[PDB]
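Asker: This is the structure, below, for whatever I ask next.
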Amino acid sequence: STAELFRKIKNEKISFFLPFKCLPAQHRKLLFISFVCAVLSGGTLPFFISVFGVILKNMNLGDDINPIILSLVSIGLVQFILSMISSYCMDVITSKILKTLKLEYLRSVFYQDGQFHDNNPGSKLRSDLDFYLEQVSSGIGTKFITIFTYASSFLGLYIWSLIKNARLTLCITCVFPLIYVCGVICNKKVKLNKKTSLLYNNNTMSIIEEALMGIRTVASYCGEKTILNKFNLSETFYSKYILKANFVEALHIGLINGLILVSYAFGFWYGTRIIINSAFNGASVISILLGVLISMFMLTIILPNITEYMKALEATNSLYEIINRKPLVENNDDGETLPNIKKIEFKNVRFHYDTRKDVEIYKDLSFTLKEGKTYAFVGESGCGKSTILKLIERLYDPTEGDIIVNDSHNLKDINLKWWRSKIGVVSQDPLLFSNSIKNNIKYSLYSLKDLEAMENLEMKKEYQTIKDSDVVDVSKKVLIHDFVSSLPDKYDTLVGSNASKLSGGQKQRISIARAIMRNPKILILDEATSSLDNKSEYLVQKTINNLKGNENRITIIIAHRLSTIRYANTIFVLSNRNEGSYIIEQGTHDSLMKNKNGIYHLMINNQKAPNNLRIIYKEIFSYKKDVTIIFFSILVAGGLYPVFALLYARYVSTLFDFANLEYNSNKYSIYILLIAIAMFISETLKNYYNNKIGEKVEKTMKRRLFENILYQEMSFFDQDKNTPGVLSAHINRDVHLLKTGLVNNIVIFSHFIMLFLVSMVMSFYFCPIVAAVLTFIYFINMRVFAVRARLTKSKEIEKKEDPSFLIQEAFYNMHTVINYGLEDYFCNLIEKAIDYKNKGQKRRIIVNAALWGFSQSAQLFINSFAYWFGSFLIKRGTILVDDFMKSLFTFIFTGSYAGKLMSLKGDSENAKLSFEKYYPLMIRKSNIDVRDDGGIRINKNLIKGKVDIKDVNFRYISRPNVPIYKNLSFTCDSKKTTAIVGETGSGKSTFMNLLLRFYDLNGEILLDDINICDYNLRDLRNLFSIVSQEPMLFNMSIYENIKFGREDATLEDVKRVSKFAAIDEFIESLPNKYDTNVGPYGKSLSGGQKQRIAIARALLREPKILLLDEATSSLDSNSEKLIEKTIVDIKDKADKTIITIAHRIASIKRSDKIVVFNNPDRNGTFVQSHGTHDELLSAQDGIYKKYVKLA
């Protein structure tokens, strides 16, 4: 709320007046104008409310009102004008500040040091900027001056009502404290239960994610059902607590709709008693009630605007710190430049980042780049080459060394404004702008001409000094003068989005020409020939080293292939061989290629639709008890709210008759009390069963989705649009939308129609003539002159919206503007912004102000016309008074209330749309379903364990081009061991999946001379047991992860089977031994324990067939040895058939059969040899002898 943000802002002085300190004086007193022109509109209602009683007294007594009407329209006109002025006066100021913030932010971005640009890269900033620039725009516009109006109205109403009789108003307004009290008492009991409801939802989230990730360790142990119990038990507490919340959330509504209809009654009952004891007519009573009651409605609409303005404050203060960040490499324009360029000299340069403050890079970087010669660099990927490039340019700084140039000038005194003036950087990819081919090349001199008028502002016209003659010969030099003539519009042709039309080679030629036109001196080439041959490169280099100024210049190349560096003057090759880098090899090619047989020797040696929703409605129309109650409550509310109008009316007419005034008050206040008591119960029992119906639809759709996603097959999960992230996003969000949207917006339509029928009926009956006119007016107002609709439609368009293009092509081509060209854009966005401000802005703002003044001065004219027409028809004898008074207030009150509750709807369309996205998922057939019971029944006794394969041809459907298996055929023995070896990464872990029916077939698999597809696969998966490479443990206790699948097992069995695994020493060394709740995915344990837990999990089932895989691949020291002990312990017992995947010769030689795989040609694997078993260790040529001597 506001009471917390106010305390937060008080104790550091975040100013209330912060956005209003970047403004001229021609914008500092339009604010004052718009201020005083919004207090004068805070006196309209204290006048209408003051005459609203006198009109009624003057109509039902036999006199005229025309002098009062003419005193009531002029104020409407001046309200219209004074409301038309302020919108115009404010939107200009909004545009001004919204411009200045941007035009400082772009600047403060363009002076960063490069240390930042790696931290805050590009597209984030423009994705942030706009966000802030729609928090300050939509909170300082017209809805900042709708606060003094309402406060003025409050003050006027209250003080006027108090000066008249200061004992009635106090006793009317002493009921409202009991509203704030109830609010603060109920918010507590809402939050206390809502936080626990949130607590018991993340558990379900974690269950769903952790069970959809590891689906194949769930179907292999047949554990579909022992997750559904956790899901359906952690879903009920959520329901009961959130319904406890909704109950209190609905009771408040009824109580607040009730106490007002007691304030009215007590006010009238005390009013009729101050009259008699005194006799102050009966006209200064009808107005006090409306005054005191409408005084507090203002306090229910002021608060959101203050929250939005505080939001704008904290948004701006999140932006005036970026602008005032120190770049620490600033351009002070005080560097004493050099006459010429010579002798770059490193001296022991060491560098560390700001984040990784101790991950050192360099050790002994020290050399000198003499003038006049060439150089080169060849090394590893990132051992410190690119930083040297970025340090010649001086983006970063030396931390310990110094780069004193020409033995007379330090780098931190050389002008950065001048140093970049003589450096040409040909990067890997060309950075070409998207205007033309001539302007890209003419973007070189826009920085050097500016270094001529400063020392002598003239930035506009001097750029014409760039003649179009140098382009000709500099194009001739780079061998591009031919193709430029081949296409029409030679220099005027325009390239597409970042040069996406022509060939890459020619674009890089243009980039090279851009580099060369300025007569660069330190020419830093970097991976220029990643696509082309070395012909153009060598010709260009011949042009460079023969260019005027070759006597003292320093060219640098950083490339990979050694052919470009066939000739050189010095070649620095470096290597960090970890904690520091240094140079390993120096000297020319002649004195290095033969002298040492080092790394460079190796390098030169090597390279040189309607149904879907009637489902929902059929579900909703089955709760025959909780449906009728809502119907009766709707009828009661809609039928007994309008009656208050024509009870108020009857009460007015019996107040201007001193006779029989006591009895009438006694009879008409009690009825109001009863109406309030009924309205309380009606609203309470209406707004509670809405949510009670909403919950059950959710928690009977979620159950179906999840319970029909688990039992699907594996091809479902191997597709691209079937991902856990997208499936865990439906279940919560869109089902919550089915709760809110549909079965909130049905009730609103029902209640609205029930009001609108009865009101129009029993208002057209008393006085037919007035209702036709009033309906005509409201129809032609709300459906033809719809003001707010046109006001939001004409606003979202310009909110969506060439300055929206220059910005995008600058944060992508940032590197070049840092190299050269800065204020050609800092003073180009202003122009293309201002040329599009005025021409559209003036029309839009002079229209959208007239479309806001008429919205604040429309009901007044309607009411005035209504009372005039009523007083006109009466003085010719057509109609009486009571009929008019009963036919008008119905429209008034019913329209207000209907407009109130109608603004509670939710997203009804997207919820009817997403339902059609996920409806096929709760109905999709699986076709490999474990719930079936078809096939031959099998007992565990008669299993001999003889796996057999005859022929296999497998290909993943996700990528049907890479066949992996061709004609696999072998046999495994019964109660024996059978190892496997072959080419590493040959897809050996697919045999297993085919054996457990994750993929059907072409090929054949057998078991005891019977096919696999005739077994009733519930039992088929109930005897195998795999030990995957990486295990997976759930977020339950350690006692339960072992009982996964098998619910019936005591605790001593766990101790027994843990004794085998050699894990009952760590568990019996810690409190909460067999109740130690591990974390998600078992991330609270060590790898040497997780796999032993898995092995204990696989040995409890008494598996008749075992399937291992490299039990000790990458484990620690002790648990490795313990695991090998377990493996060699189990394998000694000739009880169960075992199929290992081993590559350790100590275990191979014990095996009874060995099978070799190979992939000669990349189309399929097959069996090279069958049953070597170490007796065929060397009998013919084979790979078994290789893999047993290679390992």
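Every residue number used here counts from 1 along the chain in the order it is shown.
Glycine is no exception: its Cβ is also placed from the backbone N, Cα and C atoms.
In case it helps, Swiss-Prot gives these features for our protein:
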- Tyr353, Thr355, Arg356, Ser381, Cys383, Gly384, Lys385, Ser386, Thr387, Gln428, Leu1085, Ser1086, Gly1088, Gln1089: ATP 1 binding site (BINDING)
- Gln428: Mg(2+) 1 binding site (BINDING)
- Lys501, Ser503, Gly505, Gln506, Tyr956, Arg959, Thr984, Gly985, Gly987, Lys988, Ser989, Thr990, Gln1029: ATP 2 binding site (BINDING)
- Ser989, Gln1029: Mg(2+) 2 binding site (BINDING)
- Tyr158 to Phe (Swiss-Prot position 184): Increases ATPase activity (MUTAGEN)
- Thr173 to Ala (Swiss-Prot position 199): Increases ATPase activity (MUTAGEN)
- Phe297 to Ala (Swiss-Prot position 331): Results in less ATPase activity when stimulated with mefloquine or halofantrine, indicating the role of the residue in mefloquine and halofantrine binding (MUTAGEN)
- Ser855 to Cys (Swiss-Prot position 1034): Decreases ATPase activity (MUTAGEN)
Asker: Restricting the comparison to the binding-site residues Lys385, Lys501, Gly987, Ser989, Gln1029, which residue's C-alpha is spatially nearest the C-alpha of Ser855 (mutagenesis position)?
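Answerer: Considering only the listed binding-site residues, the nearest one is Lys501.
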Asker: At the level of the C-alpha atoms, what whole-angstrom distance separates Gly987 (ATP 2 binding site) and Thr173 (mutagenesis position)?
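Answerer: It is 81 Å, counting Cα to Cα.
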Asker: So if I draw a 10 Å sphere around the Cβ of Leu1085 (ATP 1 binding site), how many other Cβ atoms end up inside it?
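Answerer: For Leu1085 (ATP 1 binding site), the count of other Cβ atoms within 10 Å is 16.
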Asker: Closest of the recorded positions to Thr387 (ATP 1 binding site), Cα to Cα, picking from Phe297, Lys501, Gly505, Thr984?
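Answerer: Checking each of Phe297, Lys501, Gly505, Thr984 against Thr387 (ATP 1 binding site), the shortest Cα distance is to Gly505.
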Asker: Between the recorded positions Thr387, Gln428, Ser855, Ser989, whose Cβ has more other Cβ atoms within 10 Å than any of the rest?
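Answerer: Of the recorded positions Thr387, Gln428, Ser855, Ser989, the most buried by Cβ count within 10 Å is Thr387.
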Asker: From the Cα of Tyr353 (ATP 1 binding site) across to the Cα of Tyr158 (mutagenesis position), what is the distance in angstrom?
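Answerer: The separation of the Cα atoms works out to 65 Å.
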Asker: So if I measure Cβ to Cβ from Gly505 (ATP 2 binding site) and keep only same-chain residues at least 6 apart in sequence, which ones fall under 8 Å?
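Answerer: Result: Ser531, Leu532, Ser536.
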Asker: Take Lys608 and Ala609, the residues on either side of 75 unmodelled positions, and give their C-alpha distance in whole angstrom.
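Answerer: Computed span over the unmodelled residues is 68 Å.
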Asker: Spatially speaking, which of the binding-site residues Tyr353, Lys385, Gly1088 is closest to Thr984 (ATP 2 binding site)? Use C-alpha to C-alpha, please.
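Answerer: Of the binding-site residues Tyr353, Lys385, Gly1088, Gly1088 has its Cα closest to that of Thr984 (ATP 2 binding site).
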Asker: How far apart, in angstrom, are the most distant Cα atoms among the ATP 1-binding residues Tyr353, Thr355, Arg356, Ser381, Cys383, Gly384, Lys385, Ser386, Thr387, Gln428, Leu1085, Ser1086, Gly1088, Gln1089?
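Answerer: With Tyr353, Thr355, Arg356, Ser381, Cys383, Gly384, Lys385, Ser386, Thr387, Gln428, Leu1085, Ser1086, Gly1088, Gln1089 as the binding residues for ATP 1, the largest Cα distance is 49 Å.
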Asker: Measuring Cα to Cα, tell me the gap between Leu1085 (ATP 1 binding site) and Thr173 (mutagenesis position) in whole angstrom.
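Answerer: Cα of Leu1085 (ATP 1 binding site) to Cα of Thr173 (mutagenesis position) measures 65 Å after rounding.
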Asker: How many neighbouring Cβ atoms, not counting its own, are there within 10 Å of the Cβ of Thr173 (mutagenesis position)?
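Answerer: If we count other Cβ atoms within 10 Å of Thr173 (mutagenesis position), we arrive at 18.
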Asker: Let me know the largest Cα to Cα distance in Å among the ATP 2-binding residues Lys501, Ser503, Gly505, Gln506, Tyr956, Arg959, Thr984, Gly985, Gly987, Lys988, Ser989, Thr990, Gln1029, as an integer.
Answerer: 52
Asker: Cα distance, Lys501 (ATP 2 binding site) to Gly1088 (ATP 1 binding site), nearest Å?
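Answerer: Checking the Cα atoms of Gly1088 (ATP 1 binding site) and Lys501 (ATP 2 binding site) gives a distance of 57 Å.
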Asker: In the three-state scheme derived from DSSP, which category covers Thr173 (mutagenesis position)?
Answerer: helix
